[PDB]
6 protein chains.
Amino acid sequence: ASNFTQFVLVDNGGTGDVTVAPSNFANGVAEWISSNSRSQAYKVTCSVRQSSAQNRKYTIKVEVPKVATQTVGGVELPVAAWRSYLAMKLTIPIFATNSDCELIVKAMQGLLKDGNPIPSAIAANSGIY
Amino acid sequence: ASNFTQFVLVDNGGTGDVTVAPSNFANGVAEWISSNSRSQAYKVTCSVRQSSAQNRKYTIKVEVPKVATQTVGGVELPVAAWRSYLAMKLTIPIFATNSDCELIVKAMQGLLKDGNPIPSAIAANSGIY
Amino acid sequence: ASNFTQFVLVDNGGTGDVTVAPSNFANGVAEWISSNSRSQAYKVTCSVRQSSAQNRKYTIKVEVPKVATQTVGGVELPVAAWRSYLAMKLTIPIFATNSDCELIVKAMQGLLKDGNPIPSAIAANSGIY
Amino acid sequence: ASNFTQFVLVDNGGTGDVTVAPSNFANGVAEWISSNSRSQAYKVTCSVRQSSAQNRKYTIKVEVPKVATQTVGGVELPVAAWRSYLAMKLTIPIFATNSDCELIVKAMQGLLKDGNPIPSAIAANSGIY
Amino acid sequence: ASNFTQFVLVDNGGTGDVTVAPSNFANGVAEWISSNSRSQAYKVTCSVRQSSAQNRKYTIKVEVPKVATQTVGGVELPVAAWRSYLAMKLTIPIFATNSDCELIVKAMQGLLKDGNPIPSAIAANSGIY
Amino acid sequence: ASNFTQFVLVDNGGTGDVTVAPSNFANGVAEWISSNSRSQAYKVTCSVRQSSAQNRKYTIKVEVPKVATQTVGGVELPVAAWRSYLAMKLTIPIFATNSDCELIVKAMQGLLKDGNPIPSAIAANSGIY
RNA sequence: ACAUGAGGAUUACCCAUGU
RNA sequence: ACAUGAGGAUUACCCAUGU
RNA sequence: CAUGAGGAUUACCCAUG
RNA sequence: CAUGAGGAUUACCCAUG
């Protein structure tokens, strides 16, 4: 098939959608970025390795930029005022079936589903209590 | 909000759902676990501190049991053969507003949304190709 | 050509066939695996580099699971008791033409063709006698 | 029975066939070569050893020569312009049944069957993509 | 999705066309090679790195071989009488948007377009007069 | 007769076209510059020298400016926010006939032709994936 | 001597790292 | 080089403890 | 690492900070 | 002078023989 396809990272109902696409697979790290200047793009990187003698380890990273225009030396340039970084590590024992793995995925989706504790607190600049 | 409540981690339409509930709150770290022996349960923990002068950081963790051939309630060794571990670290600059944070959440949701590349690879014991 | 596609590794006439599909392409190394837990799957990887000034070299690897008494999806230890490993290294002088290479392939096919000495010994837990 | 028999290494439909035969078993290494001068012959060598305290290891080697006539010192001699070398190592756990081993063999045949990705790329001076 | 596909390097109508196909992609260096004798193949390599804080830098390379037969000692081999070497480096600020790049490319295509000074002088064994 | 004429560097239909014209030719280095503010002009340079006994070597260079206004102290000047830099070197044996060269050029044009891997990756702020 | 290498070769040899 | 950290970051990098 | 109308056996070598 | 998937203020600088 090829899973290296572009996808929608931030869905705002067809319009305003942040869509990210394959930009590089050099060095075994898969990369997707938005269509901006390199300095303002959104970035998503992913890679897997057979870490332990019996584990596999996914290393995923996402960069969310706060686009802004900065005046440097009398000239204006496109840039990010700051970035938000998400980095995650997932270790799955080699004994895990596809059925087993799908479970992991569904669980991760449930973790961030609108309404649940965590994404709630996050988007409210709050902790859990 | 007042978010430390029970929720659905794995949703199978109601029948077969995996629900995780508040199990501990020592040190400010919120913990949720499913109704199993701790050796086989689903666990979720989360906390927020200010990593540095400019950023705050969420540290979210999830543990997912291997189920295929699992023996409910039994002693399954080695432990690293029956468990998967997720470790997330979300860094957010003190300048992010509640809206900013909401987008960051959506970005995460999209990353793992069903059908998109990342979960696809994971759920198929695959990398990017 | 445009060859990184799924194919049949073990053919049992259609019924019982073992199919292996593209599972990863990091670093240029193509990987194919069967639909199993990685601990029990069939794996195939392949790559080509120029070993030296005069030759190129293919490095092909295959992993075949032990099935007799196998427990589908379960945790089978020790790993070296349940897996077989094939490692091939094909060195070809830069002077070999496409025809030259075709013969080299046929030579390989014949080496393992059903009925010939080598596979006969292997498939019978035997040496040459 | 005795598996140490001659076989056809390169099949071109009865005519033009490269046929190889038993030439030496000295030192525990089985050898087959074509009917040429020693300098232009095709060679196939095979051997097995009880490597690990629980593995068996087949070590197979094949030499495909590019026959040519070289004029050395005003005199012509039969020789190989260059050779193509195939070397493979197969490790099978002692617990493997004959049924298990046959599987390994069938898998190796499938790997090189005309049409499949690998032999395809090889005979086209190409990599997999 | 991959941009590591094979393509036409030299276009001579429909036939007489030089085609180059993926060979290897180790160390973040993509490589393409035309078919048949590697000794006479065409070669193309490409890569990108963050040269500095502000710029990214591409390094492209192309080899054009002069096909010939080399007879020595009465032994002939397919070789390259010689090779023409192209090597280029393109540096682009991180402020370059997806548009800024398309423009940079047009400039490159225009530089070599038929009739224009440079490609003309080259193909005429000439300099600028 | 002169090949030191002005030409179209960037082709945007009939209007929006970037034109470059002879500026200077000192030291055997031909130079072209687009019109208006030199500070925002496009630049192309070219030259050839006998690199060795067997080869001649071309050195081509192109500058693509990002036009912008720089206000400083309330004084604005037409400037280049930044520039994209292209520099290439082509080496060709003295045995290359007028044909051998035309081929080398086609290879160059093909390398950058629309749709092909390299020009694509560049214009997409991407590498090879 | 094993083990490991998308390590090399004049191809039943050699190299490097590990024990 | 792994392992571990509710360790840090300019974010495919660094730090500390462990072997 | 960065520049060279610096050479090549073409992802290497050299001068120079 | 020659190599570098070596940087740039882009016919310059640097490492390396």
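Chain A is numbered as in Swiss-Prot; the shown residues are, in order, 2-130.
Going by what the header records, the deposited coordinates were determined by X-ray crystallography, 2.9 Å.
Cβ from N, Cα, C; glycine included.
Noted in Swiss-Prot for the protein shown:
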| type | residues | note |
| --- | --- | --- |
| MUTAGEN | A:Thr46 to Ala | Loss of repression of replicase translation. 80% loss of binding to the operator RNA in vivo |
| MUTAGEN | A:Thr60 to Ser | Loss of repression of replicase. 20% loss of binding to the operator RNA in vivo |
| MUTAGEN | A:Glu77 to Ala | No effect on the organization of the T=3 capsid, but with a loss of thermal stability. No effect on infectivity |
| MUTAGEN | A:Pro79 to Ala | No effect on the organization of the T=3 capsid, but with a loss of thermal stability. Complete loss of infectivity |
| MUTAGEN | A:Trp83 to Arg | Complete loss of viral assembly |
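On the structure: features taken from Swiss-Prot.
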residue	record	Cβ neighbours (10 Å)
A:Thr46	mutagenesis position	17
A:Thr60	mutagenesis position	16
A:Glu77	mutagenesis position	16
A:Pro79	mutagenesis position	19
A:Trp83	mutagenesis position	16
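Closest by Cα distance to A:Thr60 (mutagenesis position), from the mutagenesis positions A:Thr46, A:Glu77, A:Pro79, A:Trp83, is A:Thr46.
For A:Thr46 (mutagenesis position), the nearest neighbour among the mutagenesis positions A:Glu77, A:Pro79, A:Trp83, judged by Cα separation, is A:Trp83.
For chain B, the nearby mutagenesis positions by a Cβ gap under 8 A, listed in sequence order, are A:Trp83, drawn from A:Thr46, A:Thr60, A:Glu77, A:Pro79, A:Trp83.
Taking CA atoms as the reference points, A:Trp83 (mutagenesis position) and A:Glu77 (mutagenesis position) are 17 Å apart. With a threshold of 8 Å between Cβ atoms, the mutagenesis positions A:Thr60, A:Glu77, A:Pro79, A:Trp83 that neighbour chain F are A:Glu77. According to DSSP, A:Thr46 (mutagenesis position) is assigned to a strand segment.
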